[PDB]
Amino acid sequence: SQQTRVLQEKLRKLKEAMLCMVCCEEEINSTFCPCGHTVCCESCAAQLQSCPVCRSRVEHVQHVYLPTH
Amino acid sequence: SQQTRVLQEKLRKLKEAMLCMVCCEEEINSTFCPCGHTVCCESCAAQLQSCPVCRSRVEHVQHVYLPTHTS
Ligand SMILES: CNC[C@@H]1COc2ccccc2O1
Ligand SMILES: [Zn+2]
Ligand SMILES: [Zn+2]
Ligand SMILES: [Zn+2]
Ligand SMILES: [Zn+2]
């Protein structure tokens, strides 16, 4: 039904929100510290000097284990 | 249809996976450091001296800003 289509769209958007903002291919699993933006996969986060969201200096990257992984 | 019920269940399970494992009421937004388990809201994470997943000591809690975060 049309309701089935609406739910498919919501599921797709939620799943897309869990993907890396740089490569759009791998799941987010890394946090820029200390700002806390958690928007990249490990490969993309490794090479950034500043947060791509707020421009804060990245002191280090913390790996995150999320239940959604 | 039956597929509407199947999709409702998938959406419910994905949303439940983003809720705190202790209170079951608030969204996850905190990481236990250094183990990295990210399974609690800020209120439950503040009260735990050991990670509830792996029992490693919590040195500190890092707040996480996730694109999935909602109000
Ligand atoms: C994921 N938890 C965020 C919110 C923020 O404001 C809060 C205020 C009072 C109780 C809980 C609260 O939790
Ligand atoms: Zn990436
Ligand atoms: Zn940032
Ligand atoms: Zn909680
Ligand atoms: Zn842990």
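Residue 1 is the first one shown; counting continues down the chain.
The backbone N, Cα and C atoms fix where each Cβ goes, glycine too.
Cβ neighbour count for A:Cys20 (mutagenesis position) (all protein chains, 10 Å cutoff from its Cβ): 19. Under the DSSP three-state reduction, A:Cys20 (mutagenesis position) is assigned to coil, being neither helix nor strand. Listed in Swiss-Prot as a mutagenesis experiment, A:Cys20 to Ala (Swiss-Prot position 387) is described as follows: Abolishes autoubiquitination.
According to Swiss-Prot, the mutagenesis experiment A:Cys20 to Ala (Swiss-Prot position 387) carries the following note: Abolishes ubiquitin ligase activity.
In Swiss-Prot, a mutagenesis experiment is listed as A:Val22 to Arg (Swiss-Prot position 389), annotated with the note Inhibits LDLR degradation.
Remark: A:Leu48 (mutagenesis position) has A:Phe32, A:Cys40, A:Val58 as non-local neighbours, by Cβ distance under 8 Å and separation of at least 6 in sequence. Quoting Swiss-Prot on the mutagenesis of A:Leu48 to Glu (Swiss-Prot position 415): Inhibits LDLR degradation.
Classification of A:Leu48 (mutagenesis position) by DSSP places it in coil, neither helical nor stranded. With a cut-off of under 6 Å between the Cβ and any atom of ligand 2, the mutagenesis positions A:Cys20, A:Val22, A:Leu48 reduce to A:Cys20, A:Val22.
Non-local neighbourhood of A:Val22 (mutagenesis position): A:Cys40, A:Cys41, A:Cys44, A:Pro52, each in the same chain, at least six residues away, with C-beta under 8 Å from its C-beta.
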